[PDB]
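Asker: Pasting in a structure now, in structure tokens, and then I'll have a few things to ask.
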Amino acid sequence: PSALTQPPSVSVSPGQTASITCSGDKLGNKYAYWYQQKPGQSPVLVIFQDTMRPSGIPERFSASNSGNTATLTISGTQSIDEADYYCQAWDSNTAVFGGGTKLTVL
Amino acid sequence: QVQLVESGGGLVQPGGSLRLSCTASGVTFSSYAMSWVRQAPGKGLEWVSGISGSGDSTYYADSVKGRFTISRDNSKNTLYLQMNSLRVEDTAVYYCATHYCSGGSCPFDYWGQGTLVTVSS
Amino acid sequence: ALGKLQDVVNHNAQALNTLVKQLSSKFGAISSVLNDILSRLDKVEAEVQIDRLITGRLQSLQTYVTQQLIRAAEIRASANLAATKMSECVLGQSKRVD
Amino acid sequence: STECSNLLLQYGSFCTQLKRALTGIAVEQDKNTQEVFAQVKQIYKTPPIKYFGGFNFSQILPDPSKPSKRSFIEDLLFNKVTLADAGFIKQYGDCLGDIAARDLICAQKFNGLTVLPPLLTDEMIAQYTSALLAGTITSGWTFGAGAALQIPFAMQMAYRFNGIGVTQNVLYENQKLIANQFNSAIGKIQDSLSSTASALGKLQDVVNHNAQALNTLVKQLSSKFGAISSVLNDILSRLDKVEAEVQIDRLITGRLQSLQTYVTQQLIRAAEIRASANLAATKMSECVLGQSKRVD
Amino acid sequence: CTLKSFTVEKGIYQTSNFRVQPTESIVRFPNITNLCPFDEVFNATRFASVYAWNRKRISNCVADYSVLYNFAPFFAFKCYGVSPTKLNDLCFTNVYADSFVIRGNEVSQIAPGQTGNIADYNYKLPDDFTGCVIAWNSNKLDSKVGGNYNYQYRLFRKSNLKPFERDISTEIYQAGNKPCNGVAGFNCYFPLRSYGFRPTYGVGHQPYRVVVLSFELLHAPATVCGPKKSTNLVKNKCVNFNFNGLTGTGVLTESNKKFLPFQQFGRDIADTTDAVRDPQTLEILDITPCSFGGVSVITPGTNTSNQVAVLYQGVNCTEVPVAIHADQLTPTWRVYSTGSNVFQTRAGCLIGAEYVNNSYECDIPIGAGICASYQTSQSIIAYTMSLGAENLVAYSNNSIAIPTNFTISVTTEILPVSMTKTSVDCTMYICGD
Amino acid sequence: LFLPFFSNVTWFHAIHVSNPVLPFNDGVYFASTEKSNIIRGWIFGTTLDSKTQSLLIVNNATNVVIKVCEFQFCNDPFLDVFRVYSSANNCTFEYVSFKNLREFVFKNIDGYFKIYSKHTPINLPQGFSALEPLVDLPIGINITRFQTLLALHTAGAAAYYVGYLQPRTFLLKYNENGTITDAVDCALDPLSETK
Ligand SMILES: *[C@@H]1O[C@H](CO)[C@@H](O)[C@H](O)[C@H]1NC(C)=O
Ligand SMILES: *[C@@H]1O[C@H](CO)[C@@H](O)[C@H](O)[C@H]1NC(C)=O
Ligand SMILES: *[C@@H]1O[C@H](CO)[C@@H](O)[C@H](O)[C@H]1NC(C)=O
Ligand SMILES: *[C@@H]1O[C@H](CO)[C@@H](O)[C@H](O)[C@H]1NC(C)=O
Ligand SMILES: *[C@@H]1O[C@H](CO)[C@@H](O)[C@H](O)[C@H]1NC(C)=O
Ligand SMILES: *[C@@H]1O[C@H](CO)[C@@H](O)[C@H](O)[C@H]1NC(C)=O
Ligand SMILES: *[C@@H]1O[C@H](CO)[C@@H](O)[C@H](O)[C@H]1NC(C)=O
Ligand SMILES: *[C@@H]1O[C@H](CO)[C@@H](O)[C@H](O)[C@H]1NC(C)=O
């Protein structure tokens, strides 16, 4: 919409399930996009159009967008998945991002 | 292999000017809409401006409106971000991202390495 | 000056001429002429084309008759008004304004 | 589709006579309006002095404040009937993107069905009604026969009382009572219009019947009529010429029948509307331009 | 030409609509490069029995159906809901190739709506089947001197199969009322019987190899497509377009409609496609008809002048088509917006008439209070119609106007009374003699 | 084939304190609120023997496996930590891929096994939540009976709902955003038929 609210951080042990959430006014009425940014690295798209993954993104990644929240779930969180995940949506030909969440892998 | 290379980033005094340039290789440049997005060290991602595929339509964020200007050359496969009146808040790493549309159905599938614009006295 | 009556005449004449001109429509058949269909095709094949022609010409006739009924209703309303005016304007003096 | 158009040419003059019938109906609507409202040889106007024997006409006389210059009661009536389509300009953009689906008018327009605007605008019809009203309240029934002959309104009321077999002294001796009763009755008309939202059910029914007819015509485009598909493009993309022609013929026959059904109901309804308009013109002549002895 | 006459009376006439024409053609098919494996369907060493018929899935490949004539010497396709020569222009979500062997006089049973032993107990096609049946004689491969008994069909079954249902069961069949106990008895038959395909048999008794291709032409994402090169995607222009076989003409714009992942097309009330997902970029696009509108021609009589004015009905003067060249706008005649005066009415854009501040009585009605006339140098003028002259009535509380004379007036009223009485000989009109 | 409105559905409670076959009819509506993951698939068939072909659907942490072999199913199939079946031969098809109401619809039309599903958070509620198509399987086999699999590692509980589809006519309301928000079961009562 205009403000994609996102938790600061999510702490997960290897093999657990991470659940990063993205909240916005009726976010379920728009497409949702998730990007993974690593330290000193460019952003990488992992979820587009709510629940679709680009080719090459591991099958463990999944997402949904219902109501006014969109969630990103990395099942079986590995050490590689430690990164800064972002949430994005479009509004009147302008891109709107969420604050970002660091997936701290234990 | 799609590759976006950025250039033109350096230290400027406040009130100065710049011109960022993003060059695409291994992709049809005219079939993509292009966009500039900035990330300050420690802060989040912010969409600065985006241009249509042919460049006929242009869109800017409010915090950057009037000041910045984005253009493209399809012959050179290059995207330009004319930067002027640079205020202190403009310090960020600037990425160029390709997307097929801006109507809501397309993601930023490819991102650049990122260029730094630091503005200070 | 008598445009109404001439218009009635012309509408009837144009309807009949339209009906005649509709006989050159193929309506999806190979020909609009029954004799050519019967001379070029054997019985079974000719029946399909003749059925197409029959349906088209039947529809043209029903269209004509429906417009005729509606126009006849309008004409009957005009005739009832004329009879009322004969009674109340010719056979008497009318108080009704206009 | 050009293939369908060439096939449709084989059906003769069905389309042209459908178009002729609809054009006749469209012309007849303007004729109906002219026959009802253009019954005055001049646009009559009252002087700024607005005293008529104590009778209050402010709520049916024009309001110069508003652009339409409609009366107060005419404003209420105008807001009681909501049009499906006024027939005015629809610029590109109203039927593009995500606005078209939420509007049936866009589908109608995209499938060749349009609404034409009346010849007389609402402002002109209000002008006619105000001319008739000024003629009546300043000259009685004289302007219906010849030149408008001014007469004080109380004396005109005395003429009317004579017209119903009551001596005029009854009017003159109860003039304030009679004027107050008229003012109260007009006030009740006002309050009833301001309360009841379906009082003008007849006119809204006309509007609704036309709108539903057009929407039915649009919805008939999804009928297969015995063909494999109701979409011409799919038939042309899936079958070669010879087989495609059979299915296109089926669709042409079905849609032709849909159009003829629509036009036939339009003709019959137009006849009913013409009868109503002739009655309205007779009532304008005999109730507004004069006093009627005809019971009820 | 609309009036079918060489003379036109004064009036306004509705002619053909204008229409912006497509500037180019767009083809958009999915990015698929693999060739479909039809060789191993038509070139198998042995085909399955019809009771145990084989089903193979074809997906994520490019299907050129013109190569099927090379793999097998059949005479022709027999297709349903599609023509064989249009297959290469289409896309399908999936294809299924069913293959088996029957005898020649049973080939008519491989068709929707059929009955018989094969259609009831071995292989059943749905009544709404869309696909093609390819059958060819295989006497040189499936016949032996002593007879070939490897090919079998189900002769007995308690009930008929459902469409596309397979039954490889071999339970003993009970024709009578006594139990069978897994033993072939008197009314207890083994359900399967073998063809005895011999080379000496007549044509109707000879083996035939059958391949049934079933697919879906309904709106859905597709992974099997014909040989068709994709062009680029053009937006904001009137184009011909082809999305996975769905053809049409219109303007393509970016859509905010939220398609679910299984949705490729969006349909409107008339069941016309007004939204499509791009098969390569996966973006959602809106489809709008290019540009159109009614045209009326305002003429005085051809006895008076050949000058005309043109009304573009219900249209902004800015959207009046200005498309250069004769292939981008029908009708091909042009009336210059600058050359002839342009006036905006609520009924549309009027070109060819000069608007004036005078008000006259209506001569040729345009609409929304505007009328046109041929007046003086004579030209077509447009104006607001006059309702009449104003007349302030000299009303007061004690003033009356009383006539001193009179006029005897005689006026005319014409009323139709009857119309032409007509009779039709229905048989003569319809059938002649 | 829809589940009729206000229809009588069965609320099963399966318990293992440390199981007859259900009919299939035209089709099945399956709802489960439990999140212990004990429910992990279904079986479908007619005899569920080696005499006929049967459909087996089993899901796990990151996959779902679907087969149409001739399973000799056990009397009480369940997943261990097989005991679902003893033998499996002649495989012809294979495929691999607040509270929470998980709803499913299975129907078997022509030779295609169609599955619809929907996960909706709940506070069987009283609103509308249309199910999305999930897969259709080109398996041509006859199904009259079905059963639910459980996953046993100990005390186990599993509650689920079963309703049956009937040939009906429904009037669906699509809102401006493309969502099915309302429906009318035309054969429910006189008022629905009028609607
Ligand atoms: C006439 O009617 C108007 C509107 O109802 C009202 O405001 C006004 O007071 C009335 N005048 C007299 C004299 O009754
Ligand atoms: C399906 O199986 C049941 C029970 O075995 C049987 O009664 C029915 O006839 C079968 N239907 C078909 C189409 O084979
Ligand atoms: C025609 O469109 C222009 C802008 O395109 C608009 O300003 C104008 O008001 C429109 N005219 C009418 C009569 O709607
Ligand atoms: C008509 O009125 C317009 C607008 O006031 C004015 O510009 C123009 O000169 C007038 N033309 C004539 C012929 O009076
Ligand atoms: C007419 O009468 C009204 C009220 O009786 C009065 O206000 C008005 O001034 C009178 N007009 C003339 C011209 O005497
Ligand atoms: C009445 O009119 C006639 C003809 O119009 C005229 O000759 C006659 O003088 C008029 N009478 C008076 C009294 O003016
Ligand atoms: C549902 O069916 C059972 C019997 O199978 C019956 O006892 C129960 O009353 C039914 N429910 C309703 C609401 O009628
Ligand atoms: C459709 O989506 C828009 C987008 O925000 C929203 O404003 C509107 O309320 C939605 N309509 C319904 C019926 O949910």
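The residues of chain F that appear here are 54-71, 81-143, 157-172, 186-211, 216-245, 259-300 by Swiss-Prot count, in order.
Structure method, as recorded: electron microscopy, 2.4 Å.
Heads up, the Cβ atoms here are built off N, Cα and C, so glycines get one too.
Sharing the features that Swiss-Prot gives for it:
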- F:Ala67 to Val: In strain: Eta/B.1.525, Omicron/BA.1 (VARIANT)
- F:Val83 to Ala: In strain: Omicron/XBB.1.5, Omicron/EG.5.1 (VARIANT)
- F:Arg102 to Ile: In strain: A23.1 (VARIANT)
- F:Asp138 to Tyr: In strain: Gamma/P.1 (VARIANT)
- F:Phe157 to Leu: In strain: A23.1, Omicron/BA.2.75 (VARIANT)
- F:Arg190 to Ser: In strain: Gamma/P.1 (VARIANT)
- F:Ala222 to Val: In strain: 20A.EU1 (VARIANT)
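Can you walk me through where each of these features ends up in the structure?
Answerer: Secondary structure at F:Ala67 (variant position), taken from DSSP and collapsed to helix, strand or coil, is strand. Cβ neighbour count for F:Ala67 (variant position): 15 (other Cβ atoms within 10 Å of its Cβ, all protein chains included).
Taking a C-beta cut-off of under 8 Å and a sequence gap of six or more, F:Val83 (variant position) has these contacts in its own chain: F:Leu110, F:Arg237, F:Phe238, F:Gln239.
Listed in sequence order, F:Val120, F:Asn121, F:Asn122, F:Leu141, F:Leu241, F:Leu242, F:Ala243 are the same-chain residues six or more apart from F:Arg102 (variant position) with CB atoms under 8 A from its CB. DSSP assigns F:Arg102 (variant position) to a strand segment in the three-state reduction.
All protein chains considered, the CB of F:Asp138 (variant position) has 12 other CB atoms within 10 Å.
Summarising the environment of F:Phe157 (variant position), the number of other Cβ atoms within 10 Å of its Cβ, over all protein chains shown, is 14.
Of all the Cβ atoms in the protein chains shown, 17 others lie within 10 Å of the Cβ of F:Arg190 (variant position).
For F:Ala222 (variant position), applying a Cβ distance below 8 Å and a minimum sequence separation of six or more within one chain yields F:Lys206, F:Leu277, F:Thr284, F:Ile285.
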Asker: I'm trying to understand the geometry here, so how far is the Cα atom of F:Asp138 (variant position) from the Cα atom of F:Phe157 (variant position), in Å to the nearest whole number?
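Answerer: Just about 12 Å between their Cα atoms.
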Asker: Please report the three-state DSSP label of F:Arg190 (variant position).
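Answerer: F:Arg190 (variant position) sits in a strand per DSSP.
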Asker: Please report the distance from the Cα of F:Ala67 (variant position) to the Cα of F:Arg190 (variant position), rounded to the nearest angstrom.
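Answerer: Counting only the Cα atoms, the answer is 17 Å.
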Asker: Whole-number Å only: compute the distance from the Cα of F:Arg190 (variant position) to the Cα of F:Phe157 (variant position).
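Answerer: Pair distance, Cα basis, whole Å: 26 Å.
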